[PDB]
Amino acid sequence: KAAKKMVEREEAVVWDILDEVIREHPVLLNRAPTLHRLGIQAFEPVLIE
Amino acid sequence: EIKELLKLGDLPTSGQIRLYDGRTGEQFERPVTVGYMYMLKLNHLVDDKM
Amino acid sequence: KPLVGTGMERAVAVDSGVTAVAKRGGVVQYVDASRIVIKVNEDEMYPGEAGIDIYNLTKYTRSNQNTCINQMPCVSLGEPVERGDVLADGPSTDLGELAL
Amino acid sequence: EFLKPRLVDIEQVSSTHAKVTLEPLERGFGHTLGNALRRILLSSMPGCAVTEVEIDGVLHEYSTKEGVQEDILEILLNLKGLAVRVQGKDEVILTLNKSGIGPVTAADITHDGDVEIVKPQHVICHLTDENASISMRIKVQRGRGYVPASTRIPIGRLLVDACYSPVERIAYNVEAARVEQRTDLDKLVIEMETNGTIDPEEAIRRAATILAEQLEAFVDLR
Amino acid sequence: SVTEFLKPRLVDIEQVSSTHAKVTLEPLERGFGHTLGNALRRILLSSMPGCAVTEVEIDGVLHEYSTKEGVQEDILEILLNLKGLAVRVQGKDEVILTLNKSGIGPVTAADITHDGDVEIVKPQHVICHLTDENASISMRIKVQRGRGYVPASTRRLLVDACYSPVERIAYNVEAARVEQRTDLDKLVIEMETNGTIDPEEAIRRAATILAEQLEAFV
Amino acid sequence: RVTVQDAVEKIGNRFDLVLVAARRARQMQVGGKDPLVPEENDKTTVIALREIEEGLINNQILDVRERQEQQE
Amino acid sequence: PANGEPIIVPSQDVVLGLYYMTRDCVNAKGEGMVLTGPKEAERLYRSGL
């Protein structure tokens, strides 16, 4: 719950933890009409406003 | 008639004016087209979707 | 006021009903964001039941897609107005022209 | 061996916008300094703009005070358009009060010494009744760039978008100078549009200072 | 908070063996990256004091389109090779050297006359090739101090003087973050010299030039 | 790591690569068996893939290590 | 997976930029000279000379 209140407060510490977890941790970017196997591709996230 | 209206103004007849890049600060070759287009906002806001 | 229009802006703005089009020509006695008061010409007004005209402009209220629908006065205080003319510019309108 | 440009001339062609001349410059330096100064000026300058308007007879920023012809949000936008100057304070609270039919502009605003208004004729709202008074307290503070309302976040204290910028249109041109026993001398003419809150000489001085401080790390590179 | 600007300090200098530098600066305020990169690039390209090859003349040739026996390259090719030649010269504005030699094999920059004050930064560099027993190469080269690039038409054979020491300079701007700071630009100066002066002294020289150009303001 | 094609060059199957990488990463993540190669503030996945690239990991070293662990 | 054609084929804006970058005109600034390498070609173009 302390971490919950931390993330809700948007404490600056949380962003560093986010950069740690996102460091190299692919995520799948998929479109709506998934026709061929390329319709889902992994990507390294890069946090952006 | 569009060229005539431009002629009444002080703007190039062709409608193309040279533009200078914001970052480098030097000219763009091949003058580009700039005018006033009427643009809407459509009811698909990102924060409604995200 | 879209620069490149097709001259149909008048009809859509006036007939869409958003703009509080006048009903009897007159002079804008009292103007305000809330209401507009019109002194109808004596010739244009009936002999009996003389009275004057009042429009209560609709303020910020929910539109059916949650967008804002509102009106603003577009006539200065103490000015003539022609019968059947725009007085308040509905949303996406100005001077009785469709400006989306 | 290069000779630096001096602030040879300042030509106040108009109350709001002016032209400054920089001379002498060598080949290439013209567009260089022109682009640098343009970017610095448009980007980061000191400015004074309204930040918090409070109206007494108002509960929220979407109502309509009786007697004023325009909606309250339009009043907020007009105030955002107001231009003001201060010298010795990072913030100030002005006061406006007016009743009776007629336009109400920035002229009737309280005129505290350090507080200076550059465009008195600029309209703020209109009043449509003999007895209908608008009374507002305007908190104006310094700043830089752009700071929207929702970011930096009483019930009556309305918030408006910050517009800390004294320059709206900057242009430059490099052209030939006099003979001066040496050709290829470039004079840089910078035409600057300013609402009237910053002196062009001060603006160029501050821009040069900012660029120098940014470069000072480059000179002191590790 | 009217003038407090985030003074950056370089986060890294990825330097390669001799003359390739990748200098990284951050954080820079919104947009300052582009202006700084542009100013540094323009200063390093256009206006930079230096000394290079101005003109060359050959004893046995009086035309650009000709050749000498025993040289498998062409006088245009030796001109091109001399263009890339790099030299450092003292405050003396000009000096004339020569390639007077009679031998078999490549003509290296080490073979050029030492000629006291002048200094060759790439002796291993090869100017031309000689193979015949009696083929002797003799020419007069003039090196002069200048502060830019002078093509041939702007003006014995002519040599366009690449006075400036930067060969390739490119910069990039990428978003950088500092806690909740919205979007702060990070500058990457990827730059290359000719070896006469190391990258960092060149960057410092350009910065000093621009600062002195700004000293007149404050 | 831009891509893992070199790991496939080392282990052409392209599938046992995933299994061995996951086994090594799971063993070194929960506890014990510290990575044998320097890290770059990366997660166990990346370092396991790098170790597979370096060649010290294969389909036999994990088995022999398990056998020696079993023997003790 | 459908065929051996690359799928990362540059699409519309990259291609126009590249094509405009490599297209000969009869004459322009710098026409008819000799360059020691690509580096000074970049130096010449970006300098505007």
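Numbering of chain D is taken from Swiss-Prot, so the residues present carry the numbers 7-159, 167-235, in order.
Placement of Cβ uses the backbone N, Cα and C atoms for every residue, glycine included.
According to Swiss-Prot, the mutagenesis experiment D:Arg45 to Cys carries the following note: In rpoA112; temperature-sensitive, blocks RNA polymerase assembly. Here the residue is the original one, but Swiss-Prot notes a mutagenesis experiment at this spot, D:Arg191 to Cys: In rpoA101; temperature-sensitive.
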- [ ] Would you mind reading off the Cα separation of D:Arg45 (mutagenesis position) from D:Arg191 (mutagenesis position), to the nearest angstrom?
- [x] 28
Task: Intrachain C-beta neighbours of D:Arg191 (mutagenesis position), sequence separation six or more, cut-off 8 angstroms - done: D:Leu198
- [ ] Measure from the Cβ of D:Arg45 (mutagenesis position) and count the other Cβ atoms within 10 Å, all protein chains considered.
- [x] 23
